[PDB]
Amino acid sequence: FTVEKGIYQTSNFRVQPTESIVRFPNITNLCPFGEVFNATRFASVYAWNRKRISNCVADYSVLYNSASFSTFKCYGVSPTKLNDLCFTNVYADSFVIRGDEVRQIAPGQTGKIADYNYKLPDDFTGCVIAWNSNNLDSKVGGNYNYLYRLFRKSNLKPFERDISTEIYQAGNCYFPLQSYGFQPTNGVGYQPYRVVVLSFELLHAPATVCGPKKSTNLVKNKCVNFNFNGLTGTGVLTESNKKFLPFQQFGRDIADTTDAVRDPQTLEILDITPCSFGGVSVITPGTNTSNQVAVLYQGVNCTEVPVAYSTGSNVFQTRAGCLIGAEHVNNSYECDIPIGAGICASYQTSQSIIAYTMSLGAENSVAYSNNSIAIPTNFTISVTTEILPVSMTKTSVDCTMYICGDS
Amino acid sequence: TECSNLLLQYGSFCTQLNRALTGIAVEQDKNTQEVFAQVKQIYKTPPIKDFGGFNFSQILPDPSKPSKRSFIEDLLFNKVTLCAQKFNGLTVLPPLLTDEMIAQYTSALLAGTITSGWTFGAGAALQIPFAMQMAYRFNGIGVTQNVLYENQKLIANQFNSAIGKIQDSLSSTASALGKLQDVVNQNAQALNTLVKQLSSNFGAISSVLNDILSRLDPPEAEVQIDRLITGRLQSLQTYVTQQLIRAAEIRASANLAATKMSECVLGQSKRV
Amino acid sequence: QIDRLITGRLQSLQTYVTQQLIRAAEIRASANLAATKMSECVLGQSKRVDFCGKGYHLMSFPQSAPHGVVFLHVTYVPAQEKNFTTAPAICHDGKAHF
Amino acid sequence: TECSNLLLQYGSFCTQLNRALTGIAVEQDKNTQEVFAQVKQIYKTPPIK
Amino acid sequence: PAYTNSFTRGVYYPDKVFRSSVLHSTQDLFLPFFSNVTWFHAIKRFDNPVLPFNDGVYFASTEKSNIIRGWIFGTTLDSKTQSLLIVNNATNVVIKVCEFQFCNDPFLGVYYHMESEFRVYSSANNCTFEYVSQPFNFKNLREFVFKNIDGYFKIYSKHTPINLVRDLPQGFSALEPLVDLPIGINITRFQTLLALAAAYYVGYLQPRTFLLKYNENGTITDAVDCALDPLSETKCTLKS
Ligand SMILES: *[C@@H]1O[C@H](CO)[C@@H](O[C@@H]2O[C@H](CO)[C@@H](O[C@@H]3O[C@H](CO)[C@@H](O)[C@H](O)[C@@H]3O)[C@H](O)[C@H]2NC(C)=O)[C@H](O)[C@H]1NC(C)=O
Ligand SMILES: *[C@@H]1O[C@H](CO[C@@H]2O[C@@H](C)[C@@H](O)[C@@H](O)[C@@H]2O)[C@@H](O[C@@H]2O[C@H](CO)[C@@H](O)[C@H](O)[C@H]2NC(C)=O)[C@H](O)[C@H]1NC(C)=O
Ligand SMILES: *[C@@H]1O[C@H](CO)[C@@H](O[C@@H]2O[C@H](CO)[C@@H](O)[C@H](O)[C@H]2NC(C)=O)[C@H](O)[C@H]1NC(C)=O
Ligand SMILES: *[C@@H]1O[C@H](CO)[C@@H](O[C@@H]2O[C@H](CO)[C@@H](O)[C@H](O)[C@H]2NC(C)=O)[C@H](O)[C@H]1NC(C)=O
Ligand SMILES: *[C@@H]1O[C@H](CO)[C@@H](O[C@@H]2O[C@H](CO)[C@@H](O)[C@H](O)[C@H]2NC(C)=O)[C@H](O)[C@H]1NC(C)=O
Ligand SMILES: *[C@@H]1O[C@H](CO)[C@@H](O)[C@H](O)[C@H]1NC(C)=O
Ligand SMILES: *[C@@H]1O[C@H](CO)[C@@H](O)[C@H](O)[C@H]1NC(C)=O
Ligand SMILES: *[C@@H]1O[C@H](CO)[C@@H](O)[C@H](O)[C@H]1NC(C)=O
Ligand SMILES: *[C@@H]1O[C@H](CO)[C@@H](O)[C@H](O)[C@H]1NC(C)=O
Ligand SMILES: *[C@@H]1O[C@H](CO)[C@@H](O)[C@H](O)[C@H]1NC(C)=O
């Protein structure tokens, strides 16, 4: 509850990041989702296609947000987290089925379609997309161009396609394939319903399919939380005269720390200056002497510390940081409270803390001459004290008791 | 924040480390003070440099240079060659006595010497002709005054030539200030190692806390962050301990330098 | 949990012992200096400048203090200097007198 | 090899240890030189004692 | 087989990090200094073996009239497993990854006063990756380094003018990366593609430590092999 005269270090100062910026390369190559879904003619259910999708961005900005799809449900992840989840080779399967048979596409479902031409494993994690296409695949005389496996020897395994047209022996000879009666006059549930299923094997190869990576505007001369192509950090970005090679992205100093980065969108080099920080020291005389103090932000500009005693009314930029609360004076005295770089603080007269350049001593000019001598005519017997530590307190510590007392 | 809360479980290790590192800095300031601040007053050499033929021009201050440093002093400062670490909470506090102030103390000591002898180190500076002071010192070493008074020209020429040879040796040989360069190199290398130890996994999945936090859930992230905390705390502890030992050596050297100043500059020593 | 506590407490003890060893080395240096000062200022008159106090050493008196020693250095300090004209030698009869 | 690879993850701790031990070893020779190599001239006493 | 010496060739930038006026020590897969690089001569001679691709392969070809065209990478090379294919034809080259029915002696045929024979495989089934770029004595030196880590196929290249007849030149020049492909397949053997006097050398990378010297411009101007000789070991130990 009382503090002696001196300068004491307290909680450190550090400029907080004003905002967070994210920079990623231009989103150029997108997956052929448009071709996959908006194809003029879709495959049949018994002959469901399998198109491989790889090395592209799978952004669902125009897929999920569109209301054209009447059935959108993913069995492994949410559509909201789909855009920020990296993937691998993507297989797109498209077919047209009856409206009432859309429920059979779910894993662990029954039905002639599910048991004969399209089965999904119970551990399905992809997305199934379906929407009504009555006006697109309905014919007044019956769109018989689409066929479904009506007869088969036994149930088929998931992710299997059957093309054999051999006559099924019921005993009794029936063609395994039957055409759909798609007409514009069909009721809901019997109308044609185009279905596209997004099945992909993941976490078994280098990731070649990834979702969109949004990026924000680039700010400079401000301590921010940057993120350049996954290289996170905090600092002040500033244009630099460093000349990177065309294939180089980051810059590392002699201590293996990032000090220069290249913006993935506009290819320029930005110096990464760390956000300003430093200890906070409080200059004080004794508590009973006075209750006013001066603070020092070591190695910190107070063209900048007001960002964080921000009013000031008494500031002084020194080489050891800048001083707040102490009045700068031209006079030089003996060092009372050391601050650094030859600046000392003292409590003087009304009374206030003064900051000054300390004086090494009184100036003296010896009256030297080649024929002049000074000889003392008197003397003083001087007795001065010298204090020297000789020993300290003996301490014996039982290691076992201290670490594991009684246990 | 996660790593900070995890670090809170380790107690006052950080406070101990900062206390040790602050004691080191205070001791450095005390070392400089004890070595150089041995003059009550700032003596100045007289404008007329009639010192019996002895030439102190190359050790006395040179006003032309902004820092009033002697020719030999500037030679030494140029010979000893010496921000980046700031990224990771590493600061370099400036010394209390500036280089100009240390040079002023040295100039005061040298002027008091060449104008008083050993009287300024025992009381008020009493002026004496420099030839007479050198005769006193010849008596001190066991040689009568008449030897100096009859070989004054030769002795002054020998002293001037010796000072010139000191100039040449400093301006040609660089290994002379090897001890000072070694101290600088050791401190810089210790700080560099401390910074470079921030890029070690220490057994964790990665050395980047952001990578750990992003690619792991909170408890596994806590385990890996604890591994990183242990590694970094051990690195900091090793740095602080080696700094304490090196500061002990530097304090021994500074005490020796202060004793040498008192016993060789402020007086004449009979110790061999 | 016991192992975590053991690790933390053992590291704390190791830090304590290391700092105590360093401070013991410093105290030993101080004690050696104090013993030298006793031998050279109390048991005799020292010609070493600024060793036994400021000025020309006459004698020192030891005084015991808690965990230390206090030396009362008695020195001789010239007081009232006067200005005089001096010459290295004197010419008397064609001879130099020193 | 496995333990060495695992130890590589700790950085330069043991390089620092080697440097410290080497410094101590060199300082031992320095101490001996300072104490004993005071004269660069091997004087020998005359045969007559 | 002919053997020659690769003095200071095969050094490449190990990462896309800029370093200025520093000396950096990297532990990666490099071609050892003064290595016993295997020399293949195609005159009379048409050397084109099935040389193994283990822990990377340094490929250099003192080429004239653009004879070397491409390489084959894979583990079986008979369409039983996926294989990597690169041909630098006179078009936008396809680095194509399919299960190719590779023939015994693949080659390219050029009529001597145009390419009329391509002769590489039979079936391009099961395709997975089709990157395309650069639509197209010894005076041109083409140095190539191929690496296959965690499924990422890395290629480094650098073109420098030379005027040497039948040997590898003496000097230093680092190979900048140009492609990096996530093929994701295993590779054990490789085979060059020869167009019907050209010689190519095949060096093999080994895991070593190098002391790379970066100038103020970020370019690697010199390197030290930390295991060539005790002098280089001391240079690496002092990092100077
Ligand atoms: C005692 O030792 C000193 C040397 O420290 C001797 O002084 C030196 O004496 C020689 C001969 O007198 C000087 O050499 C001369 O130099 C001049 C330079 O102009 C040259 O013109 C002459 O031809 C001759 O070479 C030498 O300079 C001088 N050294 C110094 C610093 O002055 C001294 O003679 C010795 N005295 C006795 C009694 O042994
Ligand atoms: C010893 O002498 C110097 C100056 O010499 C004096 O010069 C004349 C004034 C005359 O009095 C001579 O006999 C003297 O020898 C004194 O230094 C002066 O001190 C005063 C006040 O302190 C100051 O105003 C002058 O500037 C000084 N002059 C110089 C050249 O420094 C000195 O004080 C005398 N010491 C004693 C003990 O008397
Ligand atoms: C398939 O069809 C249409 C193209 O006409 C795309 O949907 C349109 O997207 C834009 C932009 O959001 C909207 O303004 C239109 O209203 C949409 N029209 C319809 C009918 O949806 C759709 O994204 C294309 N997508 C795929 C995967 O093929
Ligand atoms: C604190 O910030 C100010 C503003 O940047 C710095 O003032 C500099 O003073 C000189 C005077 O001519 C100007 O030319 C500079 O443009 C200013 N900026 C810089 C970066 O130098 C001041 O230097 C900062 N405080 C300290 C101790 O450096
Ligand atoms: C780094 O790049 C610059 C630019 O090419 C080089 O500076 C050139 O040096 C040559 C040789 O004197 C001059 O002809 C050019 O006029 C310089 N250009 C510029 C913009 O200064 C520099 O030499 C390179 N660094 C090194 C070590 O070579
Ligand atoms: C501080 O001043 C008060 C007077 O109010 C006095 O009681 C106290 O003894 C002083 N403390 C010290 C350490 O001087
Ligand atoms: C102190 O020094 C500065 C610059 O020399 C000067 O501007 C200022 O007026 C001085 N302070 C006072 C109160 O005069
Ligand atoms: C390189 O290979 C040849 C083949 O005989 C051999 O003579 C030579 O000693 C080898 N040199 C080295 C360094 O391996
Ligand atoms: C490779 O070949 C068979 C048929 O040729 C096919 O079923 C298999 O899916 C193919 N592998 C991949 C990854 O496409
Ligand atoms: C390549 O060979 C290794 C050896 O077993 C095997 O583990 C790996 O799965 C294979 N990768 C491919 C794409 O065949």
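Here chain C follows Swiss-Prot for its numbers: 992-1089, in order, are the residues you see.
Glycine too: its Cβ is placed from the backbone N, Cα and C atoms.
According to Swiss-Prot, the naturally occurring change C:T1027 to I is described as follows: In strain: Gamma/P.1. Here the Cβ of C:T1027 (variant position) has 12 other Cβ atoms within 10 Å, regardless of which shown protein chain they belong to.
According to DSSP, C:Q1071 (variant position) sits in a coil region rather than a helix or strand. Where Swiss-Prot documents C:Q1071 to H as a natural variant, the accompanying text is: In strain: Kappa/B.1.617.1.
Secondary structure at C:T1027 (variant position), as computed by DSSP, is helix. Of the recorded residues, C:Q1071 (variant position) and C:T1027 (variant position) place their C-alpha atoms 33 Å from one another. Of all Cβ atoms in the protein chains displayed, 11 besides its own lie within 10 Å of the Cβ of C:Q1071 (variant position).
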